[PDB]
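A.B. asks: Would you mind keeping the following structure in view while I ask a few things?
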Amino acid sequence: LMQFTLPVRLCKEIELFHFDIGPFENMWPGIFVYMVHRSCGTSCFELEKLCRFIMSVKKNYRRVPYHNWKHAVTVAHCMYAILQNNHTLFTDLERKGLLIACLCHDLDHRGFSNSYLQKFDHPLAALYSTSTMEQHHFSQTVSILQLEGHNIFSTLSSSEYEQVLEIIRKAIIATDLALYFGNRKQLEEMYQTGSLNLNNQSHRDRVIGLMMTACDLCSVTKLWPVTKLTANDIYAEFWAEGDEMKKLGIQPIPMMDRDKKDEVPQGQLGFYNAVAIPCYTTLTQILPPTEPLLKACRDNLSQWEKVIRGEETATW
Ligand SMILES: CC(=O)Nc1cccc(OCCCOc2ncnc3scc(-c4ccc(F)cc4)c23)c1
Ligand SMILES: [Zn+2]
């Protein structure tokens, strides 16, 4: 049988949460196939159909500084590290579904938030009033699955197929950060009152939603030099959206204003405190083997504090 392999440094480092997939774009499909085979087995997909699916997904990602193909594969790797560190918790269907959801979660992203679509009066905002881009990303995912030769789920019953596309739909909708706050608040209550039950489908959903936020934000869990350079890509998108807000005659929030770069360090502190730390804290309480994400997140907050106090500087 045909079992994908990696050079020794990659074969080992890929098991770690802080793995960087590197600058060689033509290696990323091989990295993804490798992760699926070790996460779900050589059986769970027809390799011809998989590679065809991957290459069409790649084609429907755009040339944007942050929400691109590299990000898709990076987010899938985080989900792979979480699945491999908790191999006993997830069904055969959830493992298959979640690596696909991660690869597809940002399909056809143009570097703009839901707010900008609503202020621009984009057509997708008429089709879907909430989680605008995220419902688009999912309907893109369904389209690629319905292309001739791309149905990587072709061997499932009508029943399992519907279950796997409901896992993918909810997984992709949960990457809407507006939904994250309430989702994590409810999980924190259910954990502390001891009512959280992984056998309750409704509880599993919320838990899978937190994992998707954790994987989506995973650039804050890398080593500082990777985190620091990804920050330049994130703000490159943010500043372009701020410029497009000014063209509609709207003053953008300061974090989207390229005239307020000075405020980024303090902005990153807010983000680590209000979003990142709480996210990996709750994920670690529910899934203890995910502690390294929280630890790497705390290390980077401590690096942004160093930047504020002038003992360290980011050029951007
Ligand atoms: C105090 C406070 O609440 N701050 C606060 C709250 C809410 C969002 C907020 O964004 C701060 C901008 C830095 O954003 C980021 N900063 C570092 N890493 C990453 S990885 C993904 C994002 C990312 C995050 C939000 C997106 F909409 C789009 C991508 C991101 C900051
Ligand atoms: Zn994403």
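The numbering of chain A matches Swiss-Prot: 725-1040, in order.
Going by what the header records, the deposited coordinates were determined by X-ray crystallography, 2.3 Å.
Note: Cβ is positioned from N, Cα and C throughout, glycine not excepted.
Sharing the features that Swiss-Prot gives for it:
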type	residues	note
ACT_SITE	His791	active site, proton donor
BINDING	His791, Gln992	3',5'-cyclic GMP binding site
BINDING	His795, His829, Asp830, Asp940	divalent metal cation 1 binding site
BINDING	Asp830	divalent metal cation 2 binding site
MUTAGEN	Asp830 to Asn	Reduces activity 1000-fold
MUTAGEN	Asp830 to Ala	Loss of activity and of zinc binding
A.B. asks: I'd like the Cβ neighbour count for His791 (active site, proton donor), meaning other Cβ atoms within 10 Å of its Cβ, all protein chains included.
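C.D. replies: So the number of other Cβ atoms within 10 Å of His791 (active site, proton donor) is 23.
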A.B. asks: Given the binding-site residues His795, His829, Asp940, find the one whose Cα is closest in space to the Cα of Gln992 (3',5'-cyclic GMP binding site).
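C.D. replies: With Cα distances computed to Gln992 (3',5'-cyclic GMP binding site), the winner among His795, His829, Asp940 is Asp940.
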A.B. asks: In sequence order, what residues of the same chain, 6+ apart, have a Cβ less than 8 Å from the Cβ of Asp940 (divalent metal cation 1 binding site)?
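C.D. replies: Those within reach of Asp940 (divalent metal cation 1 binding site), by Cβ under 8 Å and sequence separation of 6 or more, are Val799, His829, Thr899, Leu901.
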A.B. asks: Please work out which residue of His795, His829 has the most C-beta neighbours within 10 angstroms of its C-beta, and give that one of the binding-site residues.
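C.D. replies: Highest number of other Cβ atoms within 10 Å: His829.
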A.B. asks: What's the number of neighbouring CB atoms sitting within 10 A of the CB on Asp830 (mutagenesis position)?
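C.D. replies: Result for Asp830 (mutagenesis position): 25 other Cβ atoms within 10 Å.
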A.B. asks: Once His795, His829, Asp830, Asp940 are set aside, which residues in the chain still have Cβ within 8 Å of the Cβ centroid of the divalent metal cation 1 site?
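C.D. replies: Close Cβ neighbours, site residues excluded: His791, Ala796, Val799, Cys826, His833, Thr899.
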A.B. asks: With every protein chain in view, how many other Cβ atoms are within 10 Å of the Cβ of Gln992 (3',5'-cyclic GMP binding site)?
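C.D. replies: Total other Cβ atoms inside 10 Å, all chains included: 26.
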A.B. asks: In whole Å, how far is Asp830 (mutagenesis position) from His795 (divalent metal cation 1 binding site) when you measure between their Cα atoms?
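C.D. replies: Between the alpha carbons of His795 (divalent metal cation 1 binding site) and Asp830 (mutagenesis position) there are 9 Å.
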A.B. asks: Tell me, by DSSP, whether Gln992 (3',5'-cyclic GMP binding site) is helix, strand or coil?
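C.D. replies: Going by the DSSP assignment, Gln992 (3',5'-cyclic GMP binding site) falls within a helical segment, counted as helix.
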A.B. asks: Round to the nearest Å and give the CA-to-CA distance linking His791 (active site, proton donor) with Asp830 (mutagenesis position).
C.D. replies: 7
